[PDB]
Amino acid sequence: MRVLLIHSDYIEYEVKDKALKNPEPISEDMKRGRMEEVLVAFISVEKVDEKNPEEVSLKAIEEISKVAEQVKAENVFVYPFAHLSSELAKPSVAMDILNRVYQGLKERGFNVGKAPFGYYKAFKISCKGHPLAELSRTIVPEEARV
Amino acid sequence: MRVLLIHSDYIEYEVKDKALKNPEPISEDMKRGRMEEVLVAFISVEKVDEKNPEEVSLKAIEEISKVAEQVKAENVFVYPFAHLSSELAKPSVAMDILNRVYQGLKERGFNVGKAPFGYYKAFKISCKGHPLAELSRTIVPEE
Ligand SMILES: NCC(=O)N[C@H]1[C@@H](O)[C@H](n2cnc3c(N)ncnc32)O[C@@H]1CO
Ligand SMILES: NCC(=O)N[C@H]1[C@@H](O)[C@H](n2cnc3c(N)ncnc32)O[C@@H]1CO
């Protein structure tokens, strides 16, 4: 898994075309979204991750929760972004993992938004440009699931 | 070299704190920028790249031009972004490659802009949400 964390003034998106044969079904309310004061997590689920979806999910939750706490962000936004890596996991695995991360972060008490998986989106972001405003992590499973 | 290409309505930046001991010397004018209708090229120069700075520059220039032509962008903005990779080049090498990338795209007739190197920067970008508007590439020498 590759994660790119952008501490932002806002994040907005507009659902445009479908980018997969199997996109996440979406409601009308999900076509557009916007969130202010927000740790935006751009995430590519990698092929390596398919080995243990739960381990990398847990690890992504912990890691992102920590950057949010040291930048004082109460809002986090999970943003599917296949473009952060070259050895990409299969959509279905990626969709699963992005949800566990998302739900994982909600369970921690944060205010979490998400953009729909499987679509091209217009997006706006405004990076704060602090030392801690731009961070990346590579998170891989250390051992296969049971 | 990792390259992330974002066809945007605009790109806008503001230099904040220095992120290296020796950041690229810049003018006051260079402290803020903006460019519109722009292919934005976020680039991380990687350690592997040090083996052939000219070869990697060349295929980066060619690759970025190709997308710029597909996307119909006349404006290209070169945006140094270390966080596209964890396996980075040394700053001196990173700047050499970025300079070549800049001048190579300037050579070809694009309206080319850059952000200052060695700094933390606040930035704004609006991605057009088109199929071709987000593209990434790994570009690595083969001596
Ligand atoms: N809006 C820019 C975009 O990235 N669109 C992506 C993601 O929404 C999603 N996607 C597919 N595979 C993956 C993956 N392995 N990891 C993360 N997302 C994925 O499917 C789209 C087409 O690849
Ligand atoms: N956006 C904010 C930022 O990334 N700031 C980075 C880059 O401008 C630059 N930098 C250093 N090394 C590299 C490299 N190998 N490739 C690209 N840029 C580099 O130095 C800053 C601190 O690492």
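This entry, so its header tells us, was determined using X-ray crystallography, 2.4 Å.
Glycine residues also receive a Cβ, built from the backbone N, Cα and C atoms like all the rest.
What Swiss-Prot notes for the published mutagenesis of B:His83 to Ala is this: Isolated domain has decreased to no deacylation of mischarged L-seryl-tRNA(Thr). Deacylates correctly charged glycyl-tRNA(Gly). Of all the Cβ atoms in the protein chains shown, 20 others lie within 10 Å of the Cβ of B:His83 (mutagenesis position).
Among the mutagenesis experiments that Swiss-Prot reports, B:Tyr120 to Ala is described with the note: Isolated domain has nearly wild-type deacylation of mischarged L-seryl-tRNA(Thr), no longer binds L-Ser or L-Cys. No activity on threonyl-tRNA(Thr). Same results; when associated with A-134. For B:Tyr120 (mutagenesis position), the same-chain residues that are 6 or more apart in sequence and have a Cβ closer than 8 Å to its Cβ are B:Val15, B:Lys16, B:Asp17, B:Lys18, B:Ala19.
Around B:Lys121 (mutagenesis position), taking its Cβ as the centre, 22 other Cβ atoms fall within 10 Å, counting all chains. A strand conformation is recorded for B:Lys121 (mutagenesis position) in the three-state DSSP classification. Quoted from Swiss-Prot, the note on the mutagenesis of B:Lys121 to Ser is: Isolated domain does not deacylate mischarged L-seryl-tRNA(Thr).
What Swiss-Prot says about the mutagenesis result for B:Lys121 to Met is this: Isolated domain has nearly wild-type deacylation of mischarged L-seryl-tRNA(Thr). Later shown not to deacylate L-seryl-tRNA(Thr), no activity on L-threonyl-tRNA(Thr).
The number of other Cβ atoms within 10 Å of the Cβ belonging to B:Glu134 (mutagenesis position), over all protein chains shown, comes to 20. In the three-state DSSP scheme, B:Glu134 (mutagenesis position) is classed as strand. Under mutagenesis, Swiss-Prot gives B:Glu134 to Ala with this note: Isolated domain has nearly wild-type deacylation of mischarged L-seryl-tRNA(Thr). No activity on L-threonyl-tRNA(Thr). Same results; when associated with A-120.
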Rounded Cα-Cα span from B:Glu134 (mutagenesis position) to B:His83 (mutagenesis position), Å: 17
Those mutagenesis positions in B:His83, B:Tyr120, B:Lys121, B:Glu134 whose CB falls under 6 A of ligand 1, listed in sequence order: B:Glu134
Rounded to the nearest Å - Cα separation of B:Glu134 (mutagenesis position) and B:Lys121 (mutagenesis position): 21
